Amino acid sequence: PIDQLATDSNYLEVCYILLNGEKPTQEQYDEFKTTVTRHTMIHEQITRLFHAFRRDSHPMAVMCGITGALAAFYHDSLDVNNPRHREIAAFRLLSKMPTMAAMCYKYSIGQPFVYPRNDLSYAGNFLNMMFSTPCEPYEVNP
Amino acid sequence: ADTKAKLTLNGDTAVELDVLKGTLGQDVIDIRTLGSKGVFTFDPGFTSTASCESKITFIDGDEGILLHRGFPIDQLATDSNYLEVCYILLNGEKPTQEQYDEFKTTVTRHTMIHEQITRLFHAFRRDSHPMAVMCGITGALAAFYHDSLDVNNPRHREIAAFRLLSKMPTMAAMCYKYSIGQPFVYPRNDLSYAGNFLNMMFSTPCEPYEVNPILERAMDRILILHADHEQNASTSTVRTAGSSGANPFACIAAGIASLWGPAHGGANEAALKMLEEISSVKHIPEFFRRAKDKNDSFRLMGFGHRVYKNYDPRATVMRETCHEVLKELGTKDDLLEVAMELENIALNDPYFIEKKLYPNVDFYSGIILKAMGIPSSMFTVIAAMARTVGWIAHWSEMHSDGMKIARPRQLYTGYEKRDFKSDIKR
Amino acid sequence: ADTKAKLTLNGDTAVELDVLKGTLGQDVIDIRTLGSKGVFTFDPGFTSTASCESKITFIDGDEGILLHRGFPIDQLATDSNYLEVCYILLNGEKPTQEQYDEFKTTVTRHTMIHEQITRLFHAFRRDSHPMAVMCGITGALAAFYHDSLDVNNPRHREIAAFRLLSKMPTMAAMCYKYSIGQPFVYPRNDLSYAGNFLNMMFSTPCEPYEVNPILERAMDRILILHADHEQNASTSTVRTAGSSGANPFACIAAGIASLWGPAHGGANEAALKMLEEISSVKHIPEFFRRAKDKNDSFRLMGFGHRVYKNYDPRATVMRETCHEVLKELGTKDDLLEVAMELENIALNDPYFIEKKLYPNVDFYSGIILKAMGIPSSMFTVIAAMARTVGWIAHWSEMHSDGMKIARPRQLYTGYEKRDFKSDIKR
Ligand SMILES: NC(=O)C1=CN([C@@H]2O[C@H](COP(=O)(O)OP(=O)(O)OC[C@H]3O[C@@H](n4cnc5c(N)ncnc54)[C@H](O)[C@@H]3O)[C@@H](O)[C@H]2O)C=CC1
Ligand SMILES: NC(=O)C1=CN([C@@H]2O[C@H](COP(=O)(O)OP(=O)(O)OC[C@H]3O[C@@H](n4cnc5c(N)ncnc54)[C@H](O)[C@@H]3O)[C@@H](O)[C@H]2O)C=CC1
Ligand SMILES: NC(=O)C1=CN([C@@H]2O[C@H](COP(=O)(O)OP(=O)(O)OC[C@H]3O[C@@H](n4cnc5c(N)ncnc54)[C@H](O)[C@@H]3O)[C@@H](O)[C@H]2O)C=CC1
């Protein structure tokens, strides 16, 4: 039930459950969480795509733009039939999406982009990438 | 207090002119009606004309007085700090701790500029003089800050004030990092206004930067001492341009340009000619170059000033400050032993004694900055950078009074109505 | 020949003053040395203070008289071109065939802007205002043209003056192209000043652009009618700025910012508020919007002007030229028939006759610019572009007079000296 999940679980475990069909063991959770974390920073060339959009472009439009541009850069995980390719294509999107979302925001307001931080959680990190600046230490309210 | 009531002008009909008085300084003959009566004065330079009513700065050139809201520049530079002076100039009264907290937090909260504006620096040549880049940047702000251009909306003025006040030192330290191929530094909320400017000016991503408290206060002092200076040329340009609806970002840009006009406007080698003759006549370690240089003397070199007669009041606390800076940096300033020689020259050379080329606040500021490492190209960027609040206050006051549009008269002396007949045919 | 002799100011004794005479208009009272006695005059706005002696443009508001070097505006606006009028404003006399051709040539051969300047446009926002960006590039030019800043050098001043008469259209057109998103177009030395402009504004690689002779002529006259307009605020901003010794470019950038001061200085909804009320009360095809809009009437919409009493002497030709244009664009301008109703209202509606809201040059210049497919935003830009030759002449005439640094006085009514005691700790 969606209730229990939202109250007892956390996005990444649900991410694990949806994709795998079963709940994760601590060891499998560690493994899965470490894979999403390990690939949050996107290619710097892709980062150069944001800078080709107008500062006045609606964030969603920029998002569809960015996401529709990934295939050019991730040309080695396009074989929808290679099982290994699907695993990569899953993890990438799962890891880089909040990263591209917080960049669509920083862009539309003239604030510098924030790199992912491995020490931060999936949500706390998205919060950090969304709001923090190079000017002051950002406090992630629990 | 003899005739602080009335007087008379005699053109053809005895026109009654009311004499107006201040709380300090001289009296003024209200002639704002003469024009209508078909009577115009002729004062190119407004040397005998009072452009407005002001309550910000008061200067007594003969007696060496400089007051900001009634407070002597000395006390402010010794007791206060730039931001409090910023508060006082703009508000007219000193800040309560709570109001200070409030004001300081607002300047701090808006130091980082738009990243798109940051992309303007990258369109300038790496070889562009910093000041030129500054006027360029500041003249480009209106495009980005299009929501604070209504010079008539009170809320717009508050934003336009705070922005400039917060982002100026940020754009100044970027004009420096740029001209030397070093990465820009983001503002840091934990740092002070001066210490932060020092950090943005010098630090790199390679090592932790140490903000010397002595330099921190010194820099701060340079700022308080360059805040405002009554109705000078730049402050006049700002007001004139401003009385014509010009947005705050444009007024400050002309104020900046108006400020370094005497610099480039001298000659590619005016105060630079002899700076080239230091390789042929270097036989004498002083009278070569800038001891023999001034054939056409300059106060830009830090000597003399048209406003004060015997001395410059701002130079008093600047000289003292300059003493610690040199005594702090030690074995990197022993070569900069010419400041003394130069000071001695100004104090004793009959020509200098004669024409009163005394050292001014800039002489002592130049040394401080020179000892600090900041190049001469940056001196003026830092003068204007500090001077911004003085321009804003004067700009603000002008808009509260009545923003009387600049519409002076002229004495026409060209041809009379003549007919035009196409002399050419092309 | 009345008071052409002298006058005397009396405070408590007699002070005799001269009374210089101009070849046209009102004479003035020489008060230059008044300050060398402490006696000052009060006059915010200088509307009763002749700021300088000029010979470029003569005006008589009530008579509706406009003159440029004596030649009536209506004579130039018809039997000359922008460059020939520029030559006159800049040189005092109508050019000779050999003079005009050489002046013309140098203007066309310097129409391109350095590739690095072009790059700066790219860091501005697309949504920015062509005028806000126009200011940005203008005050940014000094960062490149460091070879012509020294204002006391006649060589520099001329080069700089030519760099601006050549580069303004190029610059302006690019503001437009970048705002809409079409590629920048290089100047064609085979086309006239105006044609070359309409090409840079409307040309696209997809096909060759062909300038309509009537439209080309129409733009040249818009330029002619905006060439100069005496001592106004935006020209007096150039003069004030230039007195300090500020470079030409930054001075020309000040005027642009001061020329559209009333446009943005209005408010996000000054003459734009009711423009939003054209969707709810559109039941009436005119009195909705800009027939009801002006609560705070605007001369920026083409109705009224402080200079003239009953009409604009520049609006004469502009109106005739307006018809020819509309009488050429036919089936695309029939909908812009509000131009005649608005004009009809301006001539008969009480509200207008009361405040003397007559259609000025900008009224008709706008109908033509709109008729030609030009966006509103690019109207003061074009006006600032045309007015630059004037600002060039004024700035130049001020650089011969004696370059008198604007150093006005002030009636100081602030606080008398008071000790400073800060009660803060931050
Ligand atoms: N489950 C798995 O084994 C997976 C393996 N991969 C592999 O890992 C590689 C990663 O590719 P992308 O991340 O898309 O590369 P990318 O070049 O497109 O984007 C980011 C680059 O930064 C590095 N990076 C990303 N986030 C980082 C972080 N948080 N800390 C440190 N470095 C970080 C990446 O290793 C990569 O070189 C793929 O080429 C694929 O071979 C990708 C997904 C899952
Ligand atoms: N007294 C007040 O309430 C003021 C309010 N403002 C408001 O604040 C907004 C700020 O605009 P700008 O700073 O000019 O925006 P901007 O986009 O032009 O430039 C900097 C951006 O970075 C952020 N920023 C700047 N310095 C920062 C710092 N030290 N720490 C964290 N973030 C920082 C700003 O919030 C802003 O979004 C304005 O749009 C205005 O509504 C501006 C001035 C005074
Ligand atoms: N009467 C004269 O001799 C004048 C000479 N100049 C000189 O122009 C030189 C650079 O002038 P700017 O155009 O402002 O240089 P710039 O630094 O702005 O560069 C523009 C470049 O494009 C060239 N250019 C511009 N329009 C051109 C055209 N229509 N055909 C061919 N080349 C064209 C220029 O010669 C120059 O190399 C300076 O050294 C200055 O002395 C400027 C005005 C008058």
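All chain B residue numbers match Swiss-Prot; in order, they span 2-427.
Looks like X-ray crystallography, 2.5 Å, at least that's what the header says.
Cβ coordinates are placed from backbone N, Cα and C, and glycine is handled just like the others.
Now, the feature entries from Swiss-Prot:
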- B:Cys207 to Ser: Weakened NADH binding and inhibition (MUTAGEN)
- B:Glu208 to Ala: Weakened NADH binding and inhibition (MUTAGEN)
- B:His306: active site (ACT_SITE)
- B:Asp363: active site (ACT_SITE)
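The recorded positions recorded for this entry are B:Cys207, B:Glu208, B:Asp363, and the Cα of B:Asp363 lies nearest to that of B:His306 (active site). DSSP assigns B:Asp363 (active site) to a helical segment in the three-state reduction. Reported as a whole number, the C-alpha separation between B:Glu208 (mutagenesis position) and B:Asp363 (active site) equals 32 Å.
Highest Cβ count within 10 Å among the recorded positions B:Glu208, B:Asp363: B:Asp363. You'll find the Cα of B:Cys207 (mutagenesis position) roughly 33 Å from the Cα of B:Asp363 (active site). Around the Cβ of B:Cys207 (mutagenesis position), the number of neighbouring Cβ atoms within 10 Å comes to 8.
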